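A.B. asks: Before I ask anything, here is the structure I am working with.
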Amino acid sequence: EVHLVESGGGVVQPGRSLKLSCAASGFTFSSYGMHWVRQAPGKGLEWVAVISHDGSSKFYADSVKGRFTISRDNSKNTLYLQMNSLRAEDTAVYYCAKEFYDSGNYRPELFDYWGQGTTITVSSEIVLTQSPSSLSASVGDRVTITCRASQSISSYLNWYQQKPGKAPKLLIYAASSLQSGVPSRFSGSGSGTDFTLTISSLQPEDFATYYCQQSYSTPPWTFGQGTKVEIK
Amino acid sequence: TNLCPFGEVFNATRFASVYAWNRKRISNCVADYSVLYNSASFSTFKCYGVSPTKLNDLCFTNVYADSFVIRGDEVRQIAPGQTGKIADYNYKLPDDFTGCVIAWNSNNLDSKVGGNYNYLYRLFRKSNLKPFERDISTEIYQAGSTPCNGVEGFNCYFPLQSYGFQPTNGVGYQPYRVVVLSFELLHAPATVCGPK
C-alpha cells in the first residue's frame, strides 16, 4: 500500500531551476527519512540527497552540493528537491525513496520503496564493482551475481532489482535478509568486501538489471554499476 | 538533563597534535547534534555503521569525541581500513568502526606566515598502532643499524615531525580540524541520548 509519485520533470536549459515533488501515501510519512536517487539514461543509480523524518538533517552528493536543496512538508506528505543551476550531467530520471527503519533505529539506512520517477533533460567514497556485467540464462537456471567493495562494509550491503522501465525494487537487505513479498528463490550472502546474490531457479519475470549498494559508510550511499540478466 | 559539551570539543581555541590526540568522554547528557547538522562549513561529515541523519533520535551508552589537527589530504586516513603516516603511526580506527568523522578546514586558525610549528605528527615508528592507541613517547628512532642509546645524531631521529602550516599552502596541505565521534552500543543503560 506504500505509494510514491514524483512529478515536476521536464526539458530545461543549463542554468535554469526546477522543483521536483514526491507525493507519498500508504505509510506514516513523518516517521521516515526520504531520499532522492537518480539514473542518467543508459547508466546506473546515483544517490542525490537525504532528509531526516523531521527535516532537521540533510546530506547531498558532492556533485550537487550548493545547487540542490532537499525539503519536506509533512502536513502535505510531500518531498521536494529544489534544483538550481542545472547542467547537462543532471539529466536523469529522479526517484524518491522511502527509508527502511524508524527514526530511533541506529542501523545504516537503505531504500525500502521507490516511486516510478520523473524525467529531467538538460539541453545543449566506497566503490562497489559487480560481476558479471551481463549474462544470459534460461528459465530454471541458477544465476550468481558478485559484488565487491573497495573497503569493508561489514553486513550493510543491499540488492535492488530494476525491471526495464520500472522503478527499482528492494530484494535483499543487510546482505541476506529478504524484503517482504520477495520470492524465496532470491538469496544473498557475504560480508566484508565480498557479497553474492543468487537466483536459484530463474523465472520469466526475473529479467532485469540487479544493483548492489552499501549503507555502511554514508553519505554518500553508493551503488554497484549493475548486472543485466537476460532470459534466452 | 545537561547538554553534552560538544562546544568545548568543536570550538576549542587550540586542538591537539594528532600524535597526542585528545579524547573527551561524553557521558550522562543530552547530545544535541543540531548545531552540527546546521553547519554548511564541514568539509567531511561521514558516519560508519550508523544512519548519519538520526543522531538526534539515538541513544548510546557513551560517546567519545577524539580531536586533532592533520593536513587536508590526510583526512581520508581517518576511516576504517586506511594506511599512511596518520593511520599507521598516529590515530588508528578499527575495521568495523561505529561512529562519525567530522572535519573542517582550519587554515584561518592553525596556519601562520613563517610556519606554525606547534602541530606535530609521528613520522617514525617501529610498528603500527592498534586501533585507538595513543603514542606520546619521544624515544629516539633508530634509522641506521647502530643503536642510538637515547641520543640524537646521524641516523638517529626525533620521532615527531612538525607540519609547519602556512596559510599560502595548497588546500591539501592546509590544516584541518577533525572530530571523531565513537558511538558505544553496549547492553548497559544508555546515558547519551539526543533531544528526541
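Following Swiss-Prot, chain B shows residues 333-528, kept in their order.
The backbone N, Cα and C atoms fix where each Cβ goes, and this holds for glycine too.
According to Swiss-Prot, the feature domain 'BetaCoV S1-CTD' maps to B:334-527, an assignment based on experimental evidence. According to Swiss-Prot, the mutagenesis experiment B:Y453 to F carries this note: Decreased HLA binding to NF9 epitope. Increased binding affinity to human ACE2. Swiss-Prot gives this note for the published mutagenesis B:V483 to A: Increased resistance to neutralizing antibodies. In Swiss-Prot, a published natural variant is listed as B:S371 to F, annotated In strain: Omicron/BA.2, Omicron/BA.2.12.1, Omicron/BA.2.75, Omicron/BA.4, Omicron/BA.5, Omicron/BQ.1.1, Omicron/XBB.1.5, Omicron/EG.5.1. Under its natural variant annotations, Swiss-Prot gives B:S371 to L the following note: In strain: Omicron/BA.1. Record note (Swiss-Prot) on the natural variant B:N440 to K: In strain: Omicron/BA.1, Omicron/BA.2, Omicron/BA.2.12.1, Omicron/BA.2.75, Omicron/BA.4, Omicron/BA.5, Omicron/BQ.1.1, Omicron/XBB.1.5, Omicron/EG.5.1. Per Swiss-Prot, natural variant B:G446 to S is noted as: In strain: Omicron/BA.1, Omicron/BA.2.75, Omicron/XBB.1.5, Omicron/EG.5.1. Among the sequence features in Swiss-Prot, the natural variant B:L452 to Q is noted as follows: In strain: Omicron/BA.2.12.1. Quoted from Swiss-Prot, the note on natural variant B:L452 to R is: In strain: Delta/B.1.617.2, Epsilon/B.1.427/B.1.429, Kappa/B.1.617.1, Lambda/C.37, 19B/501Y, Omicron/BA.4, Omicron/BA.5, Omicron/BQ.1.1; Contributes to cellular immunity evasion and increases infectivity. Among the natural variants that Swiss-Prot reports, B:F456 to L is described with the note: In strain: Omicron/EG.5.1.
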A.B. asks: For B:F456 (variant position), which of the recorded positions B:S371, B:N440, B:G446, B:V483 has the nearest Cα in space?
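C.D. replies: Smallest Cα separation from B:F456 (variant position) among B:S371, B:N440, B:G446, B:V483: B:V483.
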A.B. asks: Let me know how many other Cβ atoms fall within 10 Å of the Cβ of B:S371 (variant position).
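C.D. replies: There are 11 such Cβ atoms around B:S371 (variant position).
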A.B. asks: If you count, for each of the recorded positions B:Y453, B:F456, the other Cβ atoms lying within 10 Å of its Cβ, which residue has the minimum?
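C.D. replies: Fewest other Cβ atoms within 10 Å, among the recorded positions B:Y453, B:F456, is found for B:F456.
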A.B. asks: Hey, how far is B:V483 (mutagenesis position) from B:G446 (variant position), Cα to Cα, in Å?
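C.D. replies: B:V483 (mutagenesis position) and B:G446 (variant position) have their Cα atoms 29 Å apart.
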A.B. asks: Could you give the Cα-Cα distance between B:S371 (variant position) and B:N440 (variant position), in whole Å?
C.D. replies: 17
A.B. asks: Could you say which of the recorded positions B:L452, B:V483 has its Cβ with the most other Cβ atoms inside 10 Å?
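C.D. replies: Going through B:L452, B:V483 one by one, the largest Cβ count within 10 Å is at B:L452.
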A.B. asks: For B:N440 (variant position), write down the residues of its own chain that are at least 6 apart in sequence and whose Cβ falls under 8 Å from its Cβ; none is a fine answer.
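C.D. replies: Sequence-distant Cβ neighbours: B:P499.
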A.B. asks: Please work out the number of neighbouring Cβ atoms within 10 Å of the Cβ of B:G446 (variant position), leaving out its own Cβ.
C.D. replies: 8
